[PDB]
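Read through the structure below, which is laid out as structure tokens, and then see the notes.
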Amino acid sequence: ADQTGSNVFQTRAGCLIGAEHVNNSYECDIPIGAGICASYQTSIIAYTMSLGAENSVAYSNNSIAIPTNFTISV
Amino acid sequence: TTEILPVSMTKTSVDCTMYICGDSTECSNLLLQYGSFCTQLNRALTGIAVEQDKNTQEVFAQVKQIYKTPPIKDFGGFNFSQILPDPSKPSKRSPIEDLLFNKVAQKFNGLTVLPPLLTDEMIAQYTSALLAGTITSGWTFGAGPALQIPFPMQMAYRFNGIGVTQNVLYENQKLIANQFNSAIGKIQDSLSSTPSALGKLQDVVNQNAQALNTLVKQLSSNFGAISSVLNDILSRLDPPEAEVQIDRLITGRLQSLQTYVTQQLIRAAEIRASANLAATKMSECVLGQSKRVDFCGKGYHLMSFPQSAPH
Amino acid sequence: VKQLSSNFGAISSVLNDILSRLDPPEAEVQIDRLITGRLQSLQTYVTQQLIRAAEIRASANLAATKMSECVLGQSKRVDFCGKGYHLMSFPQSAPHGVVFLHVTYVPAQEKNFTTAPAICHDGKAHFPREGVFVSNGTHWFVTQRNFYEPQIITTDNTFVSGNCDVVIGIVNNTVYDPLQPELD
Ligand SMILES: *[C@@H]1O[C@H](CO)[C@@H](O)[C@H](O)[C@H]1NC(C)=O
Ligand SMILES: *[C@@H]1O[C@H](CO)[C@@H](O)[C@H](O)[C@H]1NC(C)=O
Ligand SMILES: *[C@@H]1O[C@H](CO)[C@@H](O)[C@H](O)[C@H]1NC(C)=O
Ligand SMILES: *[C@@H]1O[C@H](CO)[C@@H](O)[C@H](O)[C@H]1NC(C)=O
Ligand SMILES: *[C@@H]1O[C@H](CO)[C@@H](O)[C@H](O)[C@H]1NC(C)=O
């Protein structure tokens, strides 16, 4: 017994000991499986990965968005 | 049209010591004198397993943000209800993604089936950000920031890129909308009927199941020994004479495990060649308009839409 | 190399020790366990190198394609060379590979306007040659699609085709004639 504790959490990929579950969602740091990721933010935390920042383009049948500048990226 | 490509396969992980020996201490002790054949097999089958989670990232995770389609659906007469996610149904899969999912962790002798990192409810949410961002933006969201534009107006750019002026659309907008709606309507029927439509995704699953059956169904072969069970050889044979009979099953099962890993390394390179073409077809046809002949469809490309299938 | 020190079922992993303390008739039955073992250790090495050398041959075919199409030209393929609109690319050599510096064009600082598919002047629909129709609240302009450079609407940047009845969303505005004011 390499060391069963109190932070026992059940994942679909297995069941994870030593990491606490938080109800937030962050970018995936350490992939565990089945949508669960782990990260260090201080204790080890285990959450559900966030796909990306939510967005909603302001679609309208008579509106366009045209850029007024630019940027050179290497 | 419709083009089905496989991007990933099942992530299995076979362990030697439990497969070759199976809880025998005498057998396991004879196995360390073969060196590191099986640190190799675990390392090989793990490189295959972490590819399948990279194949899915490069295909679907093309968008930085998760775009949303507006609640009011007035796209100039074009009807996307067959590809847009269905709010009523629990899984939020579109009506066409439902057919693709209904048309296509097991304990065993050391076999394990690891789950994928991206669940099918996260893959079906990348495909609704790539598809609700190409309706409200166009190709502008794959270059920089998403720039809104009316659909009957960003579909007149796509006539203008194939050598047809803007008159042909605005003057035939209601006819073109009906041709697009009915074309999408017949895509569901072809998949629902014709019980060989998917095809390419099924043969990948069948070939991965034939491989595991041949691996398991070869744990009951003598390979020259008197029995296929280690317990019988240990029970009724004097130890120094059982040593030679166990070594025959060691070499037989170690060879049956090497040909399995070898053909999976060859097979995993076929999927990576199809998971790299689907990432190219997503970048060049979903996030833009392609001039390459017959790359995306048989005709002059206008636009393309992604729908997720199980693998 | 680390697997040259494995018995493979023999009594030892050194050919000198087996030949020293075994008779010729039963030395050969212990060498064969090393012959077979070391041969199988060389086949699984060569086999995985044949598979591994076909991964590099696919990156060395993609790198030659990226050199021909992006360094020796300007690419129109999307996301093939950088994230943006391709301008040009530069090759730098790494020890066992190549590094591409993809110069791209990323638009920024966007502001939103009001469009119209056409513009009805003199009872005729006017569509733009290159660009879009936009309104800054009050006045209508013809600007290029990838950079806000508005221009007044004349017959040099619009082409007329049809009537005002068939288009859905056509607006009423004047299309200035470039030569009429300077007539005589
Ligand atoms: C998270 O949600 C669960 C139920 O959804 C709740 O029991 C718990 O208190 C919440 N907070 C944390 C930190 O787990
Ligand atoms: C789109 O087509 C479906 C039939 O497949 C129809 O029920 C629906 O009403 C159509 N969309 C709109 C906005 O009418
Ligand atoms: C679009 O433009 C209108 C006025 O032209 C403005 O009120 C609105 O906020 C804009 N929408 C955006 C910037 O999303
Ligand atoms: C719009 O453009 C016209 C022409 O340059 C200008 O006179 C006007 O101030 C601008 N703004 C509004 C709100 O009309
Ligand atoms: C845009 O939609 C509105 C209804 O919300 C309608 O009154 C208007 O005519 C539409 N414009 C065009 C150009 O279709």
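Using the numbering of Swiss-Prot, the residues shown for chain C are 963-1146, in order.
According to its header, the structure was obtained by electron microscopy, 3.2 Å.
Keep in mind that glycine also has a Cβ here, set from the backbone N, Cα and C atoms.
Copied over from Swiss-Prot, here are the features:
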- C:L981 to F: In strain: Omicron/BA.1 (VARIANT)
- C:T1027 to I: In strain: Gamma/P.1 (VARIANT)
- C:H1101 to Y: In strain: Theta/P.3 (VARIANT)
- C:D1118 to H: In strain: Alpha/B.1.1.7 (VARIANT)
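Sequence features, as recorded in Swiss-Prot, placed on the structure.
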residue	record	Cβ neighbours (10 Å)
C:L981	variant position	12
C:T1027	variant position	11
C:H1101	variant position	11
C:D1118	variant position	12
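Cα spacing between C:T1027 (variant position) and C:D1118 (variant position): 41 Å, rounded to the nearest whole number. In this structure the C-alpha atoms belonging to C:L981 (variant position) and C:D1118 (variant position) are separated by 97 Å. The 6 Å Cβ screen around ligand 4 retains C:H1101 from the variant positions C:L981, C:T1027, C:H1101, C:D1118, ordered by sequence position. In this structure, the C-alpha atom of C:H1101 (variant position) lies 18 angstrom from that of C:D1118 (variant position).
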